[PDB]
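What follows is a short report on a single structure.
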Amino acid sequence: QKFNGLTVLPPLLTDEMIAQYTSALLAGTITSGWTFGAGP
Amino acid sequence: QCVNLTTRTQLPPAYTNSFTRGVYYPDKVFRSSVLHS
Amino acid sequence: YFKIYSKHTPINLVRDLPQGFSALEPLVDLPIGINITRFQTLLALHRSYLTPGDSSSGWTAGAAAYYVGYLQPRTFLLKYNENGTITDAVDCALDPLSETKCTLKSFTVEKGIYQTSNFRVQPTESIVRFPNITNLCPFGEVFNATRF
Amino acid sequence: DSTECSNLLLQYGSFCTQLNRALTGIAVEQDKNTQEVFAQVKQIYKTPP
Amino acid sequence: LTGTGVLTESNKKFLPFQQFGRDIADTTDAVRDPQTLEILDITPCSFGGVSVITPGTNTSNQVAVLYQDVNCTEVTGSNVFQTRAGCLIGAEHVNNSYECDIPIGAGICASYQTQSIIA
Amino acid sequence: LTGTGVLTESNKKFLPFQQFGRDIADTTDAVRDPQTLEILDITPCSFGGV
Amino acid sequence: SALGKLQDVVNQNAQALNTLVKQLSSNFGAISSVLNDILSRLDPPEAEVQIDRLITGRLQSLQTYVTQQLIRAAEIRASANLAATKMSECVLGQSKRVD
Amino acid sequence: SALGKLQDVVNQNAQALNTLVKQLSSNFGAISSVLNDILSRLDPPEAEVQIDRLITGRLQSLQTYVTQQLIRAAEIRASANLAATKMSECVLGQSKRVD
């Protein structure tokens, strides 16, 4: 909300991108287990 | 004395490009390897 | 004070000013103290031929060229050498990139994104709104009365 | 938007530049925070249909 | 009452005695003009911040520029690219997608590859 | 240049018009003699804590 | 509201900004809190001392906000470091650490 | 640039300590930023009013630096605690903690 000198910058990652990160993490921990965070 | 020569030549001014030019020491100050503003 | 800086360089370039950077260093500082607004160079002219009454006949002007730039109040980030000699400079209000160089105070910048300044929209007109008088006070009943 | 104020403000040195540099540093740090939490996966895995 | 900003009609009402408004912080956000007795809106014309993208002067002297938070119908012309973080001037938006090289904001990244600056 | 410190002679270059040296953060570091046109240093005479 | 931890950060930041903007309506000891009015009915000699009174107060009010935002960012960063540790050690693995 | 995390601490400390020095050349509303000058051209009745403005300005510019160093030292201390934990749990042992 811009009044006088006050500015809000956008986050670099949009909420869709963060949701995609969490979906990738959660689809990796289901199909592969703990193995995807330690190698292939 | 005072002879006058500018009879009629009234050519429009011609311009050229002064690339990185006319930079002088704007100080009495010696400065070692520094980038001063 | 009337300040003069000079730098004398042997050039090879065809017609115009060269491209290499070179720093002018002052000659004199005369305490004149007068106002100056206009100037004019002085030339050396040969008298090639003489027609009896002209006084303006054979004034050849040799072969030379001279330039007149003008100084403006600007911020220049300079580069001093080890010996104290200026070697490079950049503008600030030239473009956004010279503004970057000025803001970061270095002659090589590295990849990224840098905030340099701000910007505001400028007002266009001044509109003065004072009581123009609608139901005016009865000054036409006093100053125009047919019977004082 | 008051030049009479701004010229008097320049007498205080680089307080304003310092405040802007402080705020930008914690603005970038917020993107770093989000990057370190969620972007912990190389690829984008999918579940089977 | 001197002041600076934009002017437009107000949809709010006054009561017939009222002279101006102030929603917050001592600043008037409306005026009733002296002669017409017509209410107006006062709102500040925009502003922002200027950023400059460089691929490193080791590689090129080429730049894009963000003007923060302006729907830049009010600012060049080298394929202006309006985005959520401002509008780029100097980079061509592409339909492709790569890893982030220089973060612009709101999912937009800039990079230098063949051939000026891509977003 | 109303300053304090210790003066030793300067072995550097000035221009024929220069007066005094200066270091970054605008601290004078070398000076010229107005009667002998000769250049000296300056560094602060010592301080510290006990 | 079980999301109170997330709501508190937003509330604190909004409150800090609201206080920052409501500090613009304080005179800090000058004849007014609006700058155009000081510049409109005082000559340069007698308005500088009054505009400076606004200058120091508003600068001090801005420093307070910036310092407290740095302190709050130092805490949000600790929370985000703990969140990254939990994502590494509990989503990407099975944790033996109790509780 | 592989040691950027170590270089940023040094650069931040140098930048803060440089801004501390460059605040010694600010008027803060005084006629001159150099202290003997206002001594050398105004009588003690009229000098104290400017020396006091310099005192407040420089003391505030020192308070800001000290507070910022206090904030930055906590960050470095958190990093040092993390480094001590890492040396313990990974040099002196073998950790099951993922990542």
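To match Swiss-Prot, the residue numbers of chain B are left as they are there, and the shown ones run 14-50.
Including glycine, each Cβ sits where the backbone N, Cα and C put it.
Copied over from Swiss-Prot, here are the features:
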- B:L18 to F: In strain: Beta/B.1.351, Gamma/P.1, 19B/501Y (VARIANT)
- B:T19 to I: In strain: Omicron/BQ.1.1, Omicron/XBB.1.5, Omicron/EG.5.1 (VARIANT)
- B:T19 to R: In strain: Delta/B.1.617.2, Omicron/BA.2, Omicron/BA.2.12.1, Omicron/BA.2.75, Omicron/BA.4, Omicron/BA.5 (VARIANT)
- B:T20 to N: In strain: Gamma/P.1 (VARIANT)
- B:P26 to S: In strain: Gamma/P.1 (VARIANT)
Inter-residue C-alpha distance, B:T19 (variant position) and B:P26 (variant position) (nearest angstrom): 15
Sequence-distant neighbours of B:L18 (variant position) in its chain (C-beta under 8 A, six or more apart): none
For B:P26 (variant position), the number of other Cβ atoms found within 10 Å of its own Cβ: 5
Between B:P26 (variant position) and B:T20 (variant position), the C-alpha gap once rounded to whole angstrom: 17
Against chain A, in sequence order - variant positions B:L18, B:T19, B:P26 with Cβ under 8 Å: none
